[PDB]
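Please read the structure below before turning to the comments.
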Amino acid sequence: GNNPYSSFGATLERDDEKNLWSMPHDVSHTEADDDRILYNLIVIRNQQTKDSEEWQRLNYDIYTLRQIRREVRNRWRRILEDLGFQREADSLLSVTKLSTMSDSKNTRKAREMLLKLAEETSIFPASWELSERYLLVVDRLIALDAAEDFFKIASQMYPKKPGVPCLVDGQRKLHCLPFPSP
């Protein structure tokens, strides 16, 4: 059931009284603190039972995170596709020419996608965070038919620079169709 707990009576004298906990503990937080501190609520689960109303809320808060992922993709799909520039934005969310749908709930899987989104591409330069509401606002900008600008900015976050991996030459390709025998 519950994991082992440290014995009481430890020596706190060697440790600072203020220590690091509560709001200060949220200093190392990721760009969106709501996600990091949310998982903190899960820690309480280690202290809490399924009954626990707050930890459930952790799940419902992350679920909402799923909602941001779905709406944005629906935006990228419409901004880049209408112009045909679909590949760059595809790359950041997870639309690598892969059509995939899950009737079962993903929830946390959305956050992974957004966090990784920022690391490989940014629509606006990397110091730009991508939220569902801002992005949607940016969408209306695309409405002006100036999307090529996105490419220049999004590219600019992840431009081809030294240290790029090289594809090994000499690979053998498979025959898509059969050919006459010798």
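Since chain A takes its numbers from Swiss-Prot, the residues it shows come out as 33-214.
Method on record in the header is solution NMR.
Heads up, the Cβ atoms here are built off N, Cα and C, so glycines get one too.
One mutagenesis experiment named in Swiss-Prot is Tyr166 to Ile, and its note says Loss of the ability to promote lysosome clustering at the center of the cell. No effect on location at lysosome membranes. Sequence-distant neighbours of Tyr166 (mutagenesis position) (same chain, six or more apart, CB under 8 Å from its CB) are absent.
Annotation for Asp177 (mutagenesis position): same-chain Cβ neighbours under 8 Å, separated by at least 6 residues, are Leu115. In Swiss-Prot, a published mutagenesis experiment is listed as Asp177 to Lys, annotated Mildly reduced ability to promote lysosome clustering at the center of the cell; when associated with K-180 and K-181.
Listed in sequence order, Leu115, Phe117 are the same-chain residues at least 6 apart in sequence whose CB falls under 8 Å from the CB of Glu180 (mutagenesis position). For the recorded site, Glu180 (mutagenesis position), the DSSP three-state label reads helix. Among the mutagenesis results in Swiss-Prot, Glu180 to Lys has the note: Mildly reduced ability to promote lysosome clustering at the center of the cell; when associated with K-177 and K-181. The residue drawn here is the original one.
Within its own chain, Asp181 (mutagenesis position) has no residue 6 or more apart in sequence whose C-beta sits under 8 angstroms from its own. In Swiss-Prot, the entry for mutagenesis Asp181 to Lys states: Mildly reduced ability to promote lysosome clustering at the center of the cell; when associated with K-177 and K-180. The structure shown retains the original residue.
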